[PDB]
Each structure stands twice: as structure tokens, then as C-alpha cells.
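Here's the structure we're looking at; comments come further down.
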Amino acid sequence: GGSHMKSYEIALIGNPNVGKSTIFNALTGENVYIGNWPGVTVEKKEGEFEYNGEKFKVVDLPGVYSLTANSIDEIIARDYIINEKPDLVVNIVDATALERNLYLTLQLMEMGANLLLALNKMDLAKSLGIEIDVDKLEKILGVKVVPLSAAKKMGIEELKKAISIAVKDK
Ligand SMILES: Nc1nc2c(ncn2[C@@H]2O[C@H](COP(=O)(O)OP(=O)(O)O)[C@@H](O)[C@H]2O)c(=O)[nH]1
């Protein structure tokens, strides 16, 4: 007997230095396990948060620019996405270098990942005069995008909500 909280598995992936760690910490806080991927010194962060009565397991994937097989990072990440089948892939994208960030995003879509796009660093883009038409972006990609500035703690609660929804979309 007892309670059964419905549970989900989500993965965070993006280029290095886009706010992945910042977003991971904001989502999971103190519930966090830090270890290595097997037989390797690549860090594996996992944690969970609870939202609207459901449990969300988060795994931080290694930062990568592409999902070929040019590094063990890429191999680890690709193998996880294809073969561990997360309920949702949150692709964290840096608004201050969209074009280069989207290279990875495209491969992700092309793998049939259940995608949600977290468009981070909106504040940095604003201050550098970088213009992003978020709507045009959603439309062209055909994936939901959530603008935020995780370091400034804005849009994180949006992200949480959008995640709880994009997950029921498997
Ligand atoms: N301006 C700005 N900086 C950010 C934001 N999110 C993260 N950063 C900074 O970007 C740098 C890299 O963030 P981090 O989470 O370590 O990126 P990661 O390598 O993808 O895991 C850090 O100095 C963060 O403080 C944001 O929304 N706006």
C-alpha cells in the first residue's frame, strides 16, 4: 500500500557554458547526487524536484557542440538520449549565440527526442543588443521555447511548468 507519485525522467543537454549547471541547481537545489559516468572522469550530476504533485528526475548530460562521436562526451550523451529514452530532453540554448547553439538542437530534433527548448541568457542578449524573435523561433523549430535568465532567477518557474506539460507529451 501507500502513495505512488507519478515519476518522470528528464535530461539536460546543451553546449558548454550555456547555464546548464545554473539551471540544474535551480531546479533541484539540495537533492543532488554527484558522481562520474562509468569508467570515466566525466562528471554525472543527477537530482530531482517535485512539481504539482509529480516527481521529476533530472540528469545533467555532458556539454556538447554536436552529437557525432568525436569525443566520449558526445558518445555518452548520444547513447543516453537514444538508449535511455528520457521522458523529456530539455535543450538548453544560449540566446547570445543562437546559430551555433542550434547546430546541436537540429541533431536532437532529427533523433526524435521529446524536446523542450530552454532559451537561457535572455538578460545577456538584451544587454548586448542581440535580438531574438522567440515566436519565430518556436514556429520554425516546431518545438516549444521558454525564455529565461537562470542566473538572475527569472523564468525558472516558467520552465518548471513547461516541463511538467511537455512531459505529458510522450
Ligand atoms: N548573464 C547570464 N549569465 C548566466 C545565466 N545563466 C548562467 N550564466 C553564467 O554563465 C556561466 C556558465 O554557467 P554554467 O551553469 O556553469 O554553464 P554550463 O557550463 O552550461 O553548465 C556562469 O558564469 C553563469 O553564472 C543567465 O541567465 N544570464
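Numbers here mean position along the shown chain, with the first residue as 1.
When the header is checked for method, it gives X-ray crystallography, 2.2 Å.
Cβ coordinates are placed from backbone N, Cα and C, and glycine is handled just like the others.
As written in Swiss-Prot, here are the features:
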- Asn25, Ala26, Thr28: Mg(2+) 1 binding site (BINDING)
- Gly39, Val40, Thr41, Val42, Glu43: GTP 2 binding site (BINDING)
- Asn120, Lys121, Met122, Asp123: GTP 4 binding site (BINDING)
- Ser149, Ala150, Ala151: GTP 5 binding site (BINDING)
- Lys45 to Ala (Swiss-Prot position 41): Slight decrease in GTP hydrolysis rate (MUTAGEN)
- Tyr65 to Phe (Swiss-Prot position 61): No change in GTP hydrolysis rate (MUTAGEN)
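Feature map: annotations from Swiss-Prot on the structure.
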residue: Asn25; record: Mg(2+) 1 binding site; contacts (Cβ under 8 Å, 6+ apart): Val32
residue: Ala26; record: Mg(2+) 1 binding site; contacts (Cβ under 8 Å, 6+ apart): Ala150, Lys153, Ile156
residue: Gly39; record: GTP 2 binding site; contacts (Cβ under 8 Å, 6+ apart): none
residue: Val40; record: GTP 2 binding site; contacts (Cβ under 8 Å, 6+ apart): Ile72, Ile76
residue: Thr41; record: GTP 2 binding site; contacts (Cβ under 8 Å, 6+ apart): none
residue: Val42; record: GTP 2 binding site; contacts (Cβ under 8 Å, 6+ apart): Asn36, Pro62, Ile72, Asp73, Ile76
residue: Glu43; record: GTP 2 binding site; contacts (Cβ under 8 Å, 6+ apart): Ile34, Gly35, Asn36, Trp37, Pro62
residue: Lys121; record: GTP 4 binding site; contacts (Cβ under 8 Å, 6+ apart): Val18, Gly19, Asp94, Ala95, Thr96, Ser149, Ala151
residue: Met122; record: GTP 4 binding site; contacts (Cβ under 8 Å, 6+ apart): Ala95, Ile132, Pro147, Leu148, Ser149, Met154, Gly155
Open item on the list: Return only the integer: C-alpha distance in Å from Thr28 (Mg(2+) 1 binding site) to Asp123 (GTP 4 binding site).
Closed with: 22
Open item on the list: Rounded to a whole angstrom, what is the C-alpha distance between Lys45 (mutagenesis position) and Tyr65 (mutagenesis position)?
Closed with: 19
Task: Neighbourhood of ligand 1 - recorded positions from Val40, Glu43, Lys45 with Cβ under 6 Å - done: none
TODO: Calculate the distance in Å between the alpha carbons (Cα) of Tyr65 (mutagenesis position) and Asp123 (GTP 4 binding site), and round it to a whole number.
DONE: 22
Open item on the list: Let's check the environment of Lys45 (mutagenesis position): how many other CB atoms sit within 10 Å of its CB?
Closed with: 18
Open item on the list: Using a 10 Å cut-off on CB atoms, tell me which of the binding-site residues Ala150, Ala151 is the least crowded.
Closed with: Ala151
- [ ] State which of the following binding-site residues has the fewest other Cβ atoms within 10 Å around its Cβ: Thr28, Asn120.
- [x] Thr28
- [ ] For the recorded Mg(2+) 1 site, enumerate neighbouring residues of the same chain (Cβ within 8 Å of the Cβ centroid of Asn25, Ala26, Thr28, site residues themselves excluded), in sequence order.
- [x] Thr22, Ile23, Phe24, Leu27, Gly29, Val32, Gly47, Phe49
Task: Around the Cβ of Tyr65 (mutagenesis position), the count of other Cβ atoms that are within 10 Å - done: 16
Task: Packing count at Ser149 (GTP 5 binding site) (other Cβ atoms within 10 Å of its Cβ) - done: 20
Open item on the list: For a quick check of packing: other C-beta atoms within 10 Å of the C-beta of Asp123 (GTP 4 binding site), how many?
Closed with: 18
Task: Three-state secondary structure, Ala26 (Mg(2+) 1 binding site) (per DSSP) - done: helix
- [ ] Determine which residues of this chain, when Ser149, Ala150, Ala151 are set aside, have a Cβ within 8 Å of the centroid of the GTP 5 site's Cβ atoms, and list them as they appear in the sequence.
- [x] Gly19, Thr22, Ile23, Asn120, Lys121, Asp123, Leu148, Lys152, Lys153, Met154, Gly155, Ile156
